[PDB]
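**Q** Could you have a look at this structure, given as structure tokens, before my questions?
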Amino acid sequence: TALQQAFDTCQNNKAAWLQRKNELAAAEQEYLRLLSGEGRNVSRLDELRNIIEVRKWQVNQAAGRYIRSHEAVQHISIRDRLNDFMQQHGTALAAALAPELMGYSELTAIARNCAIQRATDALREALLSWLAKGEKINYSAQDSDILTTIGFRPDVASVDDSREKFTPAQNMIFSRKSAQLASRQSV
Amino acid sequence: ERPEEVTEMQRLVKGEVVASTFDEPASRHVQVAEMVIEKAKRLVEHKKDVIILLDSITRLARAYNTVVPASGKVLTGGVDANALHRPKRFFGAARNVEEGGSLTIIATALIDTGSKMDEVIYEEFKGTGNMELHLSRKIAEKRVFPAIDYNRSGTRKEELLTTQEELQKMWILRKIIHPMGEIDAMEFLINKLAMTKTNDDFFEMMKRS
Amino acid sequence: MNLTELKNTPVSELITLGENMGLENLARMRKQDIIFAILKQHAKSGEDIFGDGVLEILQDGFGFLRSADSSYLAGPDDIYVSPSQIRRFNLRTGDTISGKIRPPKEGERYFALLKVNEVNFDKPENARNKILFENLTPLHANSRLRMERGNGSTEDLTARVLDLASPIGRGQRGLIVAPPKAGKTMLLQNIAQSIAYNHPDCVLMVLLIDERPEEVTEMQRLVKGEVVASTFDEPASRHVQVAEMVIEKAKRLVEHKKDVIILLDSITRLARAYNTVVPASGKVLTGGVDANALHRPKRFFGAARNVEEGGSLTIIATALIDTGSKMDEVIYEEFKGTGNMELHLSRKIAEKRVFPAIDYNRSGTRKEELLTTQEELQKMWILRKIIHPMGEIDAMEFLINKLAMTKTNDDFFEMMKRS
Amino acid sequence: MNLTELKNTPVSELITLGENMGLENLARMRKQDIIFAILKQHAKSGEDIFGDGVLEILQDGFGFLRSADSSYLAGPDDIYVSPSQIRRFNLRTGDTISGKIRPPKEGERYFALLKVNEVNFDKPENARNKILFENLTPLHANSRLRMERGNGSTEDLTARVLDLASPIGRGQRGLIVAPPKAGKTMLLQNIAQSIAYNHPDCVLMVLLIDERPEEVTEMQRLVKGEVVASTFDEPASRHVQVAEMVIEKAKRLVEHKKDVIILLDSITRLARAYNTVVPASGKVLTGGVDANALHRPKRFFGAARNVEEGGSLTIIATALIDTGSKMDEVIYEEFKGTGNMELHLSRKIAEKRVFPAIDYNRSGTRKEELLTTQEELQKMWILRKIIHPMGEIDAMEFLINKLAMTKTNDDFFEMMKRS
Ligand SMILES: Nc1ncnc2c1ncn2[C@@H]1O[C@H](COP(=O)(O)OP(=O)(O)OP(=O)(O)O)[C@@H](O)[C@H]1O
Ligand SMILES: Nc1ncnc2c1ncn2[C@@H]1O[C@H](COP(=O)(O)OP(=O)(O)OP(=O)(O)O)[C@@H](O)[C@H]1O
Ligand SMILES: [Mg+2]
Ligand SMILES: [Mg+2]
């Protein structure tokens, strides 16, 4: 059920990010409407600036969390696809990769890692062969629908917002401001 | 305060202003201060913002010290420990309410007026206020104004109340204004602000320069 | 029925219960007055009522029972305590008393207690046979109180740098030297959060003197442990009262095999308050201070020790410097050799502003070998050698940016020794 | 029933008393209070009770007998001695006395002294014709007081290095120039163990003047000889009176042809206490120190001397330097020329963390020819030649590592001679 947990975690993270983006858009619309109006509303304008900056910080945080969840679910899908494909054809892969790895158990740790690197470059060339001929490929049959739902890469509207970052002091001051603003909305 | 300053008070401000002159004894000052702070508390209890400009802490502390009976314990300058309880309560009544309304107190204080217990009040009132604004005599002597000591003056927890872009603009401003003396910094600031229109414009022409 | 939950809960539901119960006028009076009103209404209606709190003794057995959530403020909500039960139970000041309470009678306007059912979270007869705190032989800080949150939060860097700079142990005397506007308050509140997270078993206490009411309430809301904060509103007499209450309650609690941690800010203001409140003996030192007027702060700070048989009393305090008053750095100088650990927040990094702003080279603690494991000793020793030569500012940036990608202390140590 | 065995025993005795006759309340009150109560209930039966302690006189012969184990608290457990008893028994301040005690009737609270059976561990009237210490002509340090335990302990190499650096004689006055964080406290404990092991005949009397509770309360469980100290909780009057008590006791003991060794840590804080307790004479030097404020510890420090009639009075005291207070250096330069034995502690060695961190080049004993024999003299002389050229750190660590494989100092001498 780990795959389903990753799936619905990504789903709710995406929903939260979309809600944050909608709130930021509404706040920006209100700010521009107030700026267009002749009314001064100096404190109102200042708190609008505060709310839009904290909303865009929250949007950045939500986009980062969604990207992290996307990476996590992709890693889990890759891992268990390798695992079951592996339980199917471990002997088939070992027959090809053998002449460097019969004595893995009796080899010491450093020799183990040396054989690790030899297999790293062996598989480097093995995948380079596919990527040189390069025909079109699709997802695994068992979990094609899920991988299509999450997709090949996250949306650009999340990575572009996640491009900029903040120092930890900025992170916690914005966290305090967000908590205070949420409390004020609650009251 | 003298009556002419009072008259100047009514005919300039828009909201109502309360002023007790020196003609009446200290008891009138005490009663008016207590009832006006009670009125401010009642108004802020109904979710409205009340801002009180106070002039001055020194005179109010004088009145409270000279109105209360002597308790037998006197500090330096003839002040009583329990006499200073009331003005400190008056100053500390300020707070911010999340339920509704707020109470802001902006009070001025007197320093080096030729007395002794005034500096006692100053030193006792240093840590009780979270915002401070200092004035300097040397800058006022050169007749360049306002003579505020920017370096020593400041505030705390200012990053949680306003947008942060002007935070970094004023932070690099504090970088570029800390080393030199307060006076020449003040002339620099006034000559920079004179040719601008708003604070933001001055901000970006500091940023580009 | 317990009035502690009545005082803990906010006033809105208290008012609603006031109208729903049939109280004529509950609009305009104090919180303690409201509590007294509902308690009197319960007494008149005849419902069974219980009581609890912390007990204090006057000069003539005129015992009182206050509450921690009320900051030990005197009022009608306090419980009267006659000398009869004091002498028949051999109880003293600062005993956590809980039991039955009696409504006040004619000529007396304070609630009394009928029969106590527990004292200091223990049976009264079992708690009768206890040894005094001053009769317990102190021992070294054998147990290490690690400050590592462990979650790698955005604020865990302060806890990690505090752990590397100076470990915290049971029954340890602490000095925190720092000029004003150096982030002391958040350092203590982060310490409180780390203590509550890592060690929920230990009783966490915080003490504040003449702090702004907003700071008082943010301290109350942020930390789950109870806090005693006497504001600047009240005179120094209430500061003395609350400080004695806190220290002596901690003494009683550690007498009951419970290790106690208390946070204080600042010791200089407390010393000044004691100097002002006490009458002068005729001899005055520099800065308007007296030895008889200042030995009691020394007794307060020196009460911290580790009990040889069980429990401990650990005090962490902050000192103010460069405040413009001579007595401040005078009492700072007299406190050079009164605590077994010390930590500095040098101001040069404070205007450098890179946080946390602590003087790692100047900060230190004695008796490391008996406090934590050996390999940790060699690792911090290597850190001290690699951090000693260059200045404090660039050392601070070095330390923080090599604490950025590292997750835990072990990660930092392994990345240090692999390069 | 003597009070020393019931004083030195831990709180366990309390509960036994609770079952010897059934005190109605003994669990919760101070050690002085429990001792007074149990002694009173034992005396009310009419049984004879012993008593003993050190006597001091007030400004009106209002004599107090304190106990050395409790570090001379001014509590009601102390024994009253009237001026008539003082004049009849012919005794002075600092006299260790014993005898029958008199339970107090109404109007008085302090216990009296009925009879006497031993004065200064001697027959009472035999001490009447005792020569005054001040009238005894001083002599140099004749006998050698070696610090060699001979067991080859791991920490014994520190004592061996001290012996190679500067030997202490009998009645020898010593200065330790130890800045903070130099390992002076456990160096003092180590030399105390060496004194107690090599020379059990001479009495060991180590005092701490201004010392934090931790290491002073573990002092009792480490050293064999009795320790006297007063923490920082109490004001300077306690420190002054306990220093007077210890100096009078040492003088009285050495007046009876006995060897007394006094270990002081530290002269700096004791001098500061005298400065803060002494009235101002109008002539103050730099750093806030008075001329009489400097003279007052000199009387205590100048008692180190040797007596030809028998016995000796050795004083080994440490001093604090580089503590951040300039008057500490002032008193250092004031006390520099009064000591005939001196050894320094270096900081840079302490950061190098190789120990003992003593400055061999800047340490020595004045006129060591009479104290030591001529051949060991020559060997030490050779050591000074092999050590003087190079620096302190490398030479001292060379001496340490060439002491590693050897067990005793002499074997180390013949191993250098063949090297
Ligand atoms: N780690 C940090 N993260 C964010 N801000 C920090 C940090 N350390 C210090 N600061 C900033 O430094 C200042 C310290 O504020 P704080 O209220 O803690 O000061 P203080 O030294 O306790 O003094 P005072 O009681 O007068 O407020 C604030 O402006 C705060 O934002
Ligand atoms: N011979 C030694 N062997 C091992 N460690 C030593 C030795 N001498 C000093 N040290 C180290 O130096 C530290 C010095 O601590 P200590 O409390 O003894 O110092 P001190 O000179 O008495 O000064 P203060 O207690 O005032 O800081 C010891 O805790 C120990 O880590
Ligand atoms: Mg603060
Ligand atoms: Mg020491």
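Recorded method is electron microscopy, 3.7 Å.
Yeah, the Cβs are placed from backbone N, Cα and C, and that goes for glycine too.
Pulled the feature table from Swiss-Prot, pasting it below:
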- C:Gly169, C:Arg170, C:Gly171, C:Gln172, C:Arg173, C:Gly174, C:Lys181, C:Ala182, C:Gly183, C:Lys184, C:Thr185, C:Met186, C:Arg212: ATP binding site (BINDING)
- C:48-123: domain 'Rho RNA-BD' (DOMAIN)
- C:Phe62 to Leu or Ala: Defective for RNA-binding (MUTAGEN)
- C:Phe64 to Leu or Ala: Defective for RNA-binding (MUTAGEN)
- C:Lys181 to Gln: Partial loss of ATPase, helicase and termination activity (MUTAGEN)
- C:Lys184 to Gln: Improves ATPase and helicase activity but reduced termination activity (MUTAGEN)
- C:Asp265 to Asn: Loss of ATPase activity, helicase and termination activity (MUTAGEN)
**Q** Please list, in sequence order, the residues in the chain of C:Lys181 (mutagenesis position) that are at least six apart in sequence and whose C-beta is under 8 Å away from its C-beta.
**A** C:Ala350
**Q** Which chain-mates of C:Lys184 (mutagenesis position) that are at least 6 residues away have a CB under 8 A from its CB, listed by sequence?
**A** C:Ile176, C:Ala178, C:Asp265, C:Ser266, C:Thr318, C:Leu345
**Q** I'd like to know which recorded positions lie near chain D: of C:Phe64, C:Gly169, C:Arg173, C:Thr185, C:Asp265, which have a CB under 8 A from one of its CB atoms?
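**A** Correct list, in sequence order: C:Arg173.
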**Q** Name, in the order they occur in the sequence, the residues of the same chain whose CB lies under 8 A from the CB of C:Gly169 (ATP binding site) and which sit 6 or more residues away.
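**A** Set apart from C:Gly169 (ATP binding site) by at least 6 residues yet with Cβ under 8 Å, we have C:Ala141, C:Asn142, C:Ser143, C:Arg144, C:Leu145, C:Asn306, C:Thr314, C:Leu371.
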**Q** Against chain B, with Cβ pairs under 8 Å, which of the recorded positions C:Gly171, C:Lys181, C:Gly183, C:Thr185, C:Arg212, C:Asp265 show up? Give them in sequence order, please.
**A** C:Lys181, C:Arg212
**Q** From the Cα of C:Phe62 (mutagenesis position) across to the Cα of C:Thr185 (ATP binding site), what is the distance in angstrom?
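**A** The Cα atom of C:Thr185 (ATP binding site) is 37 Å away from the Cα atom of C:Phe62 (mutagenesis position).
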**Q** So if I draw a 10 Å sphere around the Cβ of C:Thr185 (ATP binding site), how many other Cβ atoms end up inside it?
**A** 18
**Q** Which residue, out of the recorded positions C:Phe62, C:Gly183, C:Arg212, C:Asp265, shows the minimum number of other Cβ atoms inside 10 Å of its Cβ in this structure?
**A** C:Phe62
**Q** Determine, from DSSP, whether C:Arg173 (ATP binding site) sits in helix, strand or coil.
**A** strand
**Q** Could you tell me which of the recorded positions C:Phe62, C:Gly169, C:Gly171, C:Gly183, C:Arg212, C:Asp265 have their C-beta within a distance under 6 angstroms of some atom of ligand 1?
**A** C:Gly183
**Q** Using only C-alpha positions, which one of C:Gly171, C:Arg173, C:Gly183, C:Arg212 is spatially nearest C:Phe64 (mutagenesis position)? These are the binding-site residues in the record.
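**A** That would be C:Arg212, the closest of C:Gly171, C:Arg173, C:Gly183, C:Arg212 to C:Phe64 (mutagenesis position).
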**Q** Quick one: pull the CA-CA distance for C:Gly183 (ATP binding site) versus C:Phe62 (mutagenesis position), whole Å only.
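**A** Distance (Cα to Cα, whole Å): 42 Å.
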**Q** To the nearest whole angstrom, what is the C-alpha distance linking C:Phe62 (mutagenesis position) and C:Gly171 (ATP binding site)?
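**A** The separation of the Cα atoms works out to 33 Å.
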**Q** Counting other Cβ atoms within 10 Å of each residue's Cβ, which of the recorded positions C:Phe64, C:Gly171, C:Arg173 comes out lowest?
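**A** Per-residue Cβ counts within 10 Å for the recorded positions C:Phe64, C:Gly171, C:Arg173 bottom out at C:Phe64.
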**Q** Of C:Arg173, C:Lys181, C:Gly183, C:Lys184, C:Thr185, the recorded positions listed, which put a C-beta under 6 Å from ligand 3? Please answer none if none do.
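**A** Those recorded positions that pass the cut-off, since their Cβ is under 6 Å from ligand 3, are C:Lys184, C:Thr185.
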**Q** Rounded to whole angstrom, what's the largest C-alpha distance between any two of C:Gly169, C:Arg170, C:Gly171, C:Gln172, C:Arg173, C:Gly174, C:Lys181, C:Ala182, C:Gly183, C:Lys184, C:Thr185, C:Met186, C:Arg212, listed as binding ATP?
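**A** Comparing all Cα pairs, the maximum is 30 Å.
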**Q** Using DSSP and collapsing to three states, where does C:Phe64 (mutagenesis position) fall: helix, strand or coil?
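**A** In three-state terms, C:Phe64 (mutagenesis position) counts as strand.
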